[PDB]
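One structure below.
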Amino acid sequence: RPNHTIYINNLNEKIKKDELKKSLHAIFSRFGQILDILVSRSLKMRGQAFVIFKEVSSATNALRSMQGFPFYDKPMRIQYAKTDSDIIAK
RNA sequence: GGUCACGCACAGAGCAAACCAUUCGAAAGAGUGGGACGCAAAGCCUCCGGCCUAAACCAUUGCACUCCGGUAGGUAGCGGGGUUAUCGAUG
Ligand SMILES: Nc1ncnc2c1ncn2[C@@H]1O[C@@H]2COP(=O)(O)O[C@H]3[C@@H](O)[C@H](n4cnc5c(N)ncnc54)O[C@@H]3COP(=O)(O)O[C@H]2[C@H]1O
Ligand SMILES: [Mg+2]
């Protein structure tokens, strides 16, 4: 089940691309190094993000401590990405 | 002269990117001034593609990695197309 990348939905959709990333970056650094934060505001990708960590444990630490963490008036829903991000698959 | 098409010229004339001041806008970006990178339509119009922005309304609780909802805007100096225009070495 666990993977380097964590899936995050129930995010506020009204947030910009620049802001959203900067805000997630500031939050999840507590758990390890983030290689890149994948945020797009396309129809299917609104209110969700992907955070890719250095080690898998970093994602686990993040996932277990931030579940339902009220971020921008909304408690986050965090789960592991079911498929490895294209950066890791390389 | 009128006209179909075209740009290797020749005669004029014109337009003005960047950057800056300044206003309008949530933004993309536009107006007005100063500026000239360049433009044969860099006059004009969003009808066809694309790109950009997304404040509001609407839809959306969605596993993406090329981007990509409806609608709203922008860009004609991204292309197509429509339209009007200076010169004729040109077909
Ligand atoms: N439709 C036309 N009517 C009359 N003459 C034409 C023409 N198309 C081309 N030419 C002639 O050929 C020259 C080169 O044209 P080009 O388009 O390659 O290169 C041109 C063009 O790209 C640009 N340019 C100049 N004036 C322009 C304008 N009024 N509108 C658009 N672009 C212009 O600067 C270049 C040099 O200008 P320049 O007049 O000295 O030189 C031009 C012009 O004399
Ligand atoms: Mg001349």
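All chain A residue numbers match Swiss-Prot; in order, they span 7-96.
Per the header: X-ray crystallography, 3.2 Å.
Backbone N, Cα and C define each Cβ position, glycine as well.
Here Swiss-Prot notes a mutagenesis experiment, A:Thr11 to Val, with the remark: Abolishes RNA binding. Under 8 Å, Cβ to Cβ, and six or more positions away along its own chain, A:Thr11 (mutagenesis position) finds A:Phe56, A:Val57, A:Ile58, A:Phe59, A:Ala65, A:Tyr86, A:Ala87, A:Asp90, A:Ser91, A:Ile94.
Swiss-Prot lists A:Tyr13 to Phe among its mutagenesis entries, and the accompanying note reads: Substantially reduces RNA binding. Using a 10 Å Cβ-Cβ cutoff, A:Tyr13 (mutagenesis position) registers 17 neighbours. Taken residue by residue with DSSP, A:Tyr13 (mutagenesis position) is part of a strand.
Quoted from Swiss-Prot, the note on the mutagenesis of A:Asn15 to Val is: Abolishes RNA binding. Within the same chain, the residues at least 6 positions away from A:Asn15 (mutagenesis position) whose Cβ sits under 8 Å from its Cβ are A:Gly53, A:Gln54, A:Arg83, listed in sequence order.
While the structure shown retains the original residue, Swiss-Prot records the mutagenesis experiment A:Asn16 to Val with this note: Substantially reduces RNA binding.
The Cβ of A:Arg52 (mutagenesis position) lies under 8 Å from the Cβ of A:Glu19, each of these being in the same chain and 6 or more residues away along the sequence. In the three-state DSSP scheme, A:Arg52 (mutagenesis position) is classed as coil. Here Swiss-Prot notes a mutagenesis experiment, A:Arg52 to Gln, with the remark: Abolishes RNA binding.
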Under 8 Å by Cβ from A:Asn16 (mutagenesis position), same chain, sequence gap 6 or more: A:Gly53, A:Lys80, A:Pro81, A:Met82, A:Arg83
